[PDB]
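Beneath this line is the structure, given in structure tokens, with notes to follow.
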Number of protein chains: 2
Amino acid sequence: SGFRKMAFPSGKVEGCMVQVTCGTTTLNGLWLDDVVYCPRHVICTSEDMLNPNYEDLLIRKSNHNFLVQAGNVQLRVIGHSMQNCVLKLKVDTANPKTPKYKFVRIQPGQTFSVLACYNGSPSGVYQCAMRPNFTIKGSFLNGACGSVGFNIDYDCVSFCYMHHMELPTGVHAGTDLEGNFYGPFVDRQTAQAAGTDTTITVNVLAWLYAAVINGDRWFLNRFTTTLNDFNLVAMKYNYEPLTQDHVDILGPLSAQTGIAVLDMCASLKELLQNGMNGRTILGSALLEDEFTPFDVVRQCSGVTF
Amino acid sequence: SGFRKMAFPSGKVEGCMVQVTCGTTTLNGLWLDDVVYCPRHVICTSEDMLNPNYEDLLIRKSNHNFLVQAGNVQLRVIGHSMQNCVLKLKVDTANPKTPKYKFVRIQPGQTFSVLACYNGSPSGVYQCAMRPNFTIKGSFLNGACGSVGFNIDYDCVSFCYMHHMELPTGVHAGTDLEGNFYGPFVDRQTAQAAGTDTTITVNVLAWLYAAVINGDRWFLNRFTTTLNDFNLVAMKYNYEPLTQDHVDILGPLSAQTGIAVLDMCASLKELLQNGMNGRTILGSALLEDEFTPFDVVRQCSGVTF
Ligand SMILES: *C(=N)[C@H](C[C@@H]1CCNC1=O)NC(=O)[C@@H]1[C@@H]2[C@H](CN1C(=O)[C@@H](NC(=O)C(F)(F)F)C(C)(C)C)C2(C)C
Ligand SMILES: *C(=N)[C@H](C[C@@H]1CCNC1=O)NC(=O)[C@@H]1[C@@H]2[C@H](CN1C(=O)[C@@H](NC(=O)C(F)(F)F)C(C)(C)C)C2(C)C
Ligand SMILES: [Cl-]
């Protein structure tokens, strides 16, 4: 029993982290086979980053201008291209610790682990949701850029995030590993704000199922609702619409606990209308939306890698 | 910016995890050099665990009775002893992935990362506090026993916890790596409950400093208090006494923010007496006590391993 915010084990990703230095800018890179992927703004100075021309700054760099270090071993760059907002540095050495991997673009609502790195050295690991406004609620200092987010499925690491920047209110924005931003953000230092966020309804339901499984049951009411009736009340409290795909994805938790998704919807509608009256669920005084149905099943049925 | 529950990177510990099978019982072991450490109740059946005689059950085991697997490689046991509640199995192979390590017994109030493992395979990593009642608030299913808790200091893994059991209310109990229980718990299936818990005052203060650093400042009042006056109000809300050692440990955060520890004490006393009036701190509607002063500095100043 017990329910925790739980990251994937980071060992497979730790063996891929390197330091990339260009001019005086240092940040993190991801070394897979004979390629190092990092944020393209490594080729900028302070001045540059207000409104940089990246294609221009890159024309003017040799292979030798990029210093890539894995521990106190220097990798020799033998090639450099740009793909959207990501730099690819071909190196003379294939990373012998390359795991089985894929590059994935996740949807809003999906969780992943961040390995927070400084100078190519891992600082910590924590779990994050891609918010509907295409931000994450991370913990990143100066030098954290090139830190990656990932999922693990048995042996395969799916990389879905690379860290680029911090927005007002200390939320974070970044790219897939093909260098395309999540959301409408750009890699320059200008006025950018997140759209207002919404609550990921399917994740709150997944969390309510985790509470039931762990014996926290006080909020269960004796009522049902229609999907339509639920989605009208959800809308007022800035909750995402719940789709039929969402209902089908909650099937396993529903079948495990014997509570129909629309019965849990009735329970959530009451918590939204009446609040929690100073009571907690799984130790929390707020409804939690950063656990997916898959994360609840993992943790509550003990899936390993 | 941002403040997250953040685990240590688990790679160094992942390379030490093995599966231990004795009879039909399987659980996790920690393989360091040529020794595998696991919970001694691996030598029990269901029946045994109500009131087992461990010295007796062990007399009757050969080296060959212990099946130790690291992936799909079997390690040959060549020696077996018991140290308190932990089994030591000498094996024929030194673990080539053994990190620099120490065995440490932590004090109540201290945090660590748990690597939750099933069948010798890592499931997830999360951060935990040793509670004043000598429990942790973990997430452990059947087969999680032998899962370890650790801290990392640059290159050195300090192992401080091995998981043994779950107590009523789904809190967890275990040993140091010398096999001595934290708290008054025993490794048998009987009536055992945790003492009532208390709030780790020094950790709540560390967290309030993290809030200030992240720009969450609404709860700062214009008042000071005496240590004596603070500890009287703390006592009513089931908060630990704050000692002078606690004040000295908070010095760095105090000097960084320019708020005297006794000024933050005045701010916490007001939150305890008046509550939060429906406001949040670092996203939380409850005061958090599972970040140490060291954890706050790590995260807010970017320490790596
Ligand atoms: C890479 N190491 C940093 C990581 C940042 C620094 C503070 N915390 C983080 O997560 N990335 C940057 O410094 C990027 C970089 C230029 C500006 N920048 C920002 O994150 C800035 N943000 C913005 O300009 C805004 F508002 F658009 F989000 C900053 C003001 C420094 C927080 C580039 C190329 C985007
Ligand atoms: C080892 N894999 C398990 C881990 C447990 C199982 C459920 N979640 C966990 O964290 N350890 C045990 O099964 C230990 C084991 C016998 C009983 N046990 C317990 O944790 C039991 N607890 C207690 O008897 C009590 F109340 F004292 F805590 C159980 C009722 C199964 C939860 C031994 C040797 C202690
Ligand atoms: Cl909360």
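Using the numbering of Swiss-Prot, the residues shown for chain A are 3264-3568, in order.
The deposited model was determined using X-ray crystallography, 2.0 Å.
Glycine residues also receive a Cβ, built from the backbone N, Cα and C atoms like all the rest.
So that you can see what the record holds, here are the features copied from Swiss-Prot:
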ACT_SITE  A:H3304  active site, for 3CL-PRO activity
ACT_SITE  A:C3408  active site, nucleophile
VARIANT   A:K3353 to R  In strain: Beta/B.1.351
VARIANT   A:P3395 to H  In strain: Omicron/BA.1, Omicron/BA.2, Omicron/BA.2.12.1, Omicron/BA.2.75, Omicron/BA.4, Omicron/BA.5, Omicron/BQ.1.1, Omicron/XBB.1.5, Omicron/EG.5.1
VARIANT   A:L3468 to V  In strain: Zeta/P.2
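Overlay of Swiss-Prot annotations on the structure.
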residue	record	Cβ contacts under 8 Å, 6 or more apart
A:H3304	active site, for 3CL-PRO activity	A:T3288, A:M3312, A:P3315, A:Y3317, A:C3348, A:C3408, A:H3427, A:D3450
A:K3353	variant position	A:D3297, A:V3298, A:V3340, A:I3341, A:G3342, A:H3343
A:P3395	variant position	A:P3371, A:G3372, A:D3460, A:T3461, A:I3463, A:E3503
A:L3468	variant position	A:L3505, A:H3509, A:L3513, A:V3524, A:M3527, A:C3528, A:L3531, A:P3556
**Neighbour tally for the residue listed as 'active site, nucleophile', based on other Cβ positions within 10 Å of its Cβ** = 25
**Fill in**
recorded positions A:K3353, A:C3408, A:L3468: those with Cβ under 6 Å from an atom of ligand 1 are A:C3408
**Asked** Using DSSP, would you call A:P3395 (variant position) helix, strand or coil?
**Response** coil
**A:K3353 (variant position) in three-state DSSP notation** = strand
